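> My questions all concern the structure below.
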Amino acid sequence: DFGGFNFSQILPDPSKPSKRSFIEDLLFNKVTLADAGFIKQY
Amino acid sequence: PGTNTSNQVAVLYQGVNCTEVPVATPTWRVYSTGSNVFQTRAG
Ligand SMILES: *[C@@H]1O[C@H](CO)[C@@H](O[C@@H]2O[C@H](CO)[C@@H](O)[C@H](O)[C@H]2NC(C)=O)[C@H](O)[C@H]1NC(C)=O
Ligand SMILES: *[C@@H]1O[C@H](CO)[C@@H](O)[C@H](O)[C@H]1NC(C)=O
Ligand SMILES: *[C@@H]1O[C@H](CO)[C@@H](O)[C@H](O)[C@H]1NC(C)=O
């Protein structure tokens, strides 16, 4: 009840395993990285 | 945690699967006993 202001697209989304907002997920899809040490198993 | 507090230390093998230490430069192997080995994303 924020006076008619809608923050759903920047508030966290509980459904996703990572509680990222819609815009945060959009940004993470937009940027593609090259590894971050995700425990290389050889 | 600092020498004065304790001489007990923990060793982290960065980017290594925890099974690869049983699979396996450092002469000391006194930590191969394990029983408290924890596999983190760091190693
Ligand atoms: C706040 O904005 C979101 C959309 O940005 C609204 O969510 C939509 O709601 C309608 C009907 O409930 C659905 O058809 C859409 O699919 C929804 N969009 C998304 C991304 O879920 C939301 O209803 C708005 N909140 C309020 C109180 O009006
Ligand atoms: C911690 O190290 C300092 C050295 O500056 C020493 O004065 C202090 O006694 C040490 N603490 C204990 C419990 O030994
Ligand atoms: C490490 O090894 C086991 C089997 O060798 C494997 O199941 C496990 O997923 C690997 N650990 C990680 C963090 O990926």
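Numbering of chain A is taken from Swiss-Prot, so the residues present carry the numbers 796-837, in order.
Determined by electron microscopy, 2.7 Å, according to the entry header.
Cβ coordinates are placed from backbone N, Cα and C, and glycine is handled just like the others.
Pulled these features from Swiss-Prot for this protein:
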{"type": "VARIANT", "residues": "A:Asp796 to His", "note": "In strain: B.1.1.318"}
{"type": "VARIANT", "residues": "A:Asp796 to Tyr", "note": "In strain: 19B/501Y, Omicron/BA.1, Omicron/BA.2, Omicron/BA.2.12.1, Omicron/BA.2.75, Omicron/BA.4, Omicron/BA.5, Omicron/BQ.1.1, Omicron/XBB.1.5, Omicron/EG.5.1"}
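So that I understand the layout, could you describe where these features sit and how close they are to other parts?
Annotation note: A:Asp796 (variant position) sits in a coil segment as assigned by DSSP. Cβ-based neighbour count (10 Å, all protein chains) for A:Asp796 (variant position) stands at 4.
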